Amino acid sequence: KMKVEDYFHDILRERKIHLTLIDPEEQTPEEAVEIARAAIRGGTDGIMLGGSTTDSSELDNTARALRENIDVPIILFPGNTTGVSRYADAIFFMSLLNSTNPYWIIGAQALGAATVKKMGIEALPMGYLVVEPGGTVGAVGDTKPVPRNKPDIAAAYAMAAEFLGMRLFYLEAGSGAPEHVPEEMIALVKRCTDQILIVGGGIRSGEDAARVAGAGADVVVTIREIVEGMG
Amino acid sequence: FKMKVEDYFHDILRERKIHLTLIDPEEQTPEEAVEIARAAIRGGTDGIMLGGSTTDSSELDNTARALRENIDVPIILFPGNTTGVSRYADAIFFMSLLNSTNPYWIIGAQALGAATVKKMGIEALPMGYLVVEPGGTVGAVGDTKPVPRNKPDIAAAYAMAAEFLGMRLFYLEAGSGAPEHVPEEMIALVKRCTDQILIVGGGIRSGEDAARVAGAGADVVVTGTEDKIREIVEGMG
Amino acid sequence: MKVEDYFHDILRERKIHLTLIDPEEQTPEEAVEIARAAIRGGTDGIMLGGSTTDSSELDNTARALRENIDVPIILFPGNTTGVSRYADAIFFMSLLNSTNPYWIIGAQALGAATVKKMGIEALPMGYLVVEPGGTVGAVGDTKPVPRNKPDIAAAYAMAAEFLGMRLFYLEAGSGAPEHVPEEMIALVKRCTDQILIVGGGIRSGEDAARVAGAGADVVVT
Amino acid sequence: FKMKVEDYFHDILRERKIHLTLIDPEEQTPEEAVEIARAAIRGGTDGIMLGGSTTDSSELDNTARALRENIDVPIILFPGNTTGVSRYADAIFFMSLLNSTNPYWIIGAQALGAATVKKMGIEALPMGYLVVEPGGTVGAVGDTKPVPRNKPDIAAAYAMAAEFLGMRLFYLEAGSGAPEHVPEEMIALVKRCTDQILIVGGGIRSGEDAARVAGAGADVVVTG
Amino acid sequence: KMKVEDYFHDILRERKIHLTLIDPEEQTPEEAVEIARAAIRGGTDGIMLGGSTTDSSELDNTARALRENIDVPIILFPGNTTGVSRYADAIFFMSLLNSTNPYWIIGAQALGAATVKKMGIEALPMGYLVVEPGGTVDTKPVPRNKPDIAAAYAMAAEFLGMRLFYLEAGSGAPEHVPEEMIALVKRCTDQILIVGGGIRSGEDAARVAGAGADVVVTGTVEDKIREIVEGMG
Amino acid sequence: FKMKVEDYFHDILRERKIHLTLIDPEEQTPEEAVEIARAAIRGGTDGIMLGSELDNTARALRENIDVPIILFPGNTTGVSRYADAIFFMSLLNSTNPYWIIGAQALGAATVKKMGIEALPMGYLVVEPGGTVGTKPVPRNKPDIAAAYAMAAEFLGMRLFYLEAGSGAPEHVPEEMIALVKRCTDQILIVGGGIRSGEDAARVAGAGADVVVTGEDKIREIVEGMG
């Protein structure tokens, strides 16, 4: 159960890192754990559970089925406060900044700060930024998705987030998007900032993930085709 | 002064607490204000804070040059708005108003000034910022839900989330002119739930005010209005 | 029986009392013993939830109480967290004087399919915070109805009634020094047909008399 | 003619699917509204809808006027605001604008007119009202956050949520005179997730426009 | 049969202006006449019609009975966009400045404005600012001891060309808007300054008027008006 | 520098339309802005708008040029004691009240203290909007734009600004500009997306009173409004 940040600050000296996103609602716990091991077949180095906002008995029951089989870390990815569980190794403690509603920026984050202090999860500080088009996290959290031809707005939100201590950033275009976050935006946020750069959504081609990672994305989030593309 | 202020803080919390003096630049002229500032560095202040302003800043930029010519102690920006960025600031409280009703005071204004402050070598101290009843003018300017005094758990929730987002500093503001300062049973709770340097300001006038507010667990204390400062450093004794 | 069909059934006693239990304020067990203490005279049903945050605590407490008691377990969500396999029924409620649409339709939009996934009896409820409010005051971006404006509370109540919200809930806050005024309870009751629920600041028998005597169909403590 | 028009819709939804027509009292003399409506009873219209606009109500009362005293189909007023509440309508869609960013259109404005709606003997049909892309002008007037066209999952969730608050009808609004009507995938998904009476309107102009909508699940089609 | 703003300025040259706020919700249109007729005998300069949000066919029948009996400006004081009528002589076209929600600042006026133009109705541009308690009226009411706050909105309002200003304690409030607040705003701006809600005495009316109010607005509460007008004069 | 700008404006409009060169003073030190200015003024320009390197720029101009210096602020920084006048504007279709009335109220006391002429101006963003693009009016809903424009007139905003946003692909639709100009009697400013003489002329022929653009490439643009 060694620390996930030092784990990333140990991969990045040499290669780029990929993590597999799975939703506790889109299959049984077990069928997810065979999706889990089919991802280190390709060679992914972590699993991202959380998907959306869902009942938190399955979420634990799929983090339990994930805990035992696996030892690449499994990181929570809270669609809401129902996205916390004993079994995961690390939570992404994130604020979606380009939201229009304080609850998504700080509210949900304050209501759920006894649970992450009662339990023993690694809270990683993260700015979360929805790029156009946005996907379901687009309208779910009332976000204004940063346009594709406006990279320097994303950078402004990076620096803002870096100054407030969020050592990690996320450029989500949305799970299941036509194309990834545009490539200049990636390089540019990376230019102005020294956080771990996490790009996700709309990411399918082996070259989709070559270009996202090539554009400076420190982490690709979505196999063998793609982990070979990010190398 | 010529070094990271955050590192300067800890070299003080080794043996005591910390006191900082708010000088709103607009309520005086620059070389009038150094005369206040050094008056402060004699009663026992450990920094000058440059804020309380949503107004002019050419004015405020001159203010900063005055103190850097004339002091050896940190002067720190307190940004009431993107106006509030100079270059002779040794540092800035890059803060977020957690209990604001409008995101501009949680992230928006920070996103806008983010470009400006990276340009300068202005040390960026990450600080969650939270206002309590009744809030002074803050409890109405930056549209806010000021946290009730008898609901401390709400200040801890905010402080703890703030601590998980990476904001290593945290500031209770009862408000410019409140009759009583921040409740002591609330200062002591957020000091326990997080590991942040806890700041507390507003309402402290008497010597015994800064006493019970530096005594209830606050690491640093903030004052405004002779050499009355040692009568406010006496109390963090 | 059906839990709402049970409430209406009290066409005589006309005093549904419900006990509000917090999972995290204790353990899953003496909650049962306090539940049993509570069913031991003078209660008709068990509300659960209140405190937000953790869901682990919820499920054990719901699981432990379904077996040991004979009265309904009603979930009271402080957020989309308070949902469980082992409850009889849910107050499916909009926080009506919220300034923030998340608390009026957001969360409910976000949690509809988990109340779909169980079969849980979903009771449509209007949730109105009265001054002072409380924790749920600041937590839900309320605009707490002043005690001096019975008109305002009544207007929301007719509205929820007109949108199909069959149950109303004037909430004065856990910790309220004064329960809701009996003029606001009796106006809301004269204006709508909703099962009127009052809570917060009720700690005595004459406390629960004022609330009850004015109109309140259901009393919560 | 008068009786509860919820029982009337249900009376028709066993044998067939019903149609309604949106009249704007502000585009026409109250007198014109009768021939414009009676001609639709000669057509396939099962009842008449009045509104789709916020304006002063001296005219909606003055068009409820003549429809009430001439035709034998229900007059359901379709409220552009608290303005639109006349005593001669046979019922009203008491709507929430579920995907509004502003509490005023979810609950605020309902709280202001609910006393005027109870004051009058008007049947009130509880209804969710969801704006889906492009939205037309209504999808900026309230400042809705229109549900995207390719995300019927969001629509269904609002529809379910809506159902669990006791809102028995659901309205999928494309927006008057929009280009393409509310997408078919978003219609069927709503109708299977809830027991609501589905109402669909906006940007349908053909008989084939109404064919595809009616054929994916919509109980009632609204046409301009 | 003349311009209400000009009418406002004709009076303001040797006295202050009193207007009566009647309210078509709670009287037949004929009863409002007898009230309005009685405020006129008592010395009121204008009727203000509005103060709610409902059926507007009533707003019309009240404005028309009023228009063919009284000889005085009928003024609309709107609580939403339903508060318009062809029988008024003018409308307070107001922004609720310290609303928390844009609809009341500008959206409602965007929605309603095409109808103020469809009709010749004179529009007086008016900042509307709610001061605590604030009656029933998405407002963060200004505190009664934060007048520097109140005067900034007033100054704002002016620079945006809002010629009029309404310190609202909200009809029914226990105490009227403080004089330290009134007298701050009249020295800071050139607006016609209207103060309403909470004034029930000739005593109340005096202290408000002497603080600087140009207009005193009091509701339907019948010698009372004669008292209130006297209190001011 | 001298005279009231609004009455300067009203006088050009008895003859022609008004073009204003917009200079962001954070984008160059003051020394070039006067060259950029005299350039603008070599082209048919009628005035300069900026929006402390801000306060330092306007300082110059006044002493070198004979057309007003107008302030075009976005935040609370955009006020300096050195301009002939200021666009005191309310971001109409903002979604946060700060850009409608708040930030005005916070900054109203600098504007009075500095005796600058203050122009009441509705300011309304258009699809796509640029970086300020807030809930921009769709490019095909000019009804919305008109409603806003008329509203701001009944509140006493005698000036009105449709902003496509700087660097926009195209300017504000002719169908919108014409409709706003026909609903209100206010000074109509249009800006963003005007790069060419033809840009300048479509916007100008559709009914705009002012045209905001930001070497002497102004001469094309001014030529255009002929």
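Method of determination (from the header): X-ray crystallography, 2.7 Å.
Every residue gets a Cβ built from N, Cα and C, even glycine.
Residues annotated as Mg(2+) binding site in Swiss-Prot: C:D22, C:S51. A mutagenesis experiment is reported in Swiss-Prot for this position, C:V83 to G, and the note states: Accepts HepPP as substrate.
Features recorded in Swiss-Prot, as mapped to the structure shown.
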residue	record	Cβ neighbours (10 Å)
C:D22	Mg(2+) binding site	18
C:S51	Mg(2+) binding site	19
C:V83	mutagenesis position	25
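Cα spacing between C:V83 (mutagenesis position) and C:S51 (Mg(2+) binding site): 13 Å, rounded to the nearest whole number. Using a cut-off of under 8 A between C-beta atoms, the recorded positions C:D22, C:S51, C:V83 that neighbour chain A are C:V83. According to DSSP, C:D22 (Mg(2+) binding site) sits in a coil region rather than a helix or strand.
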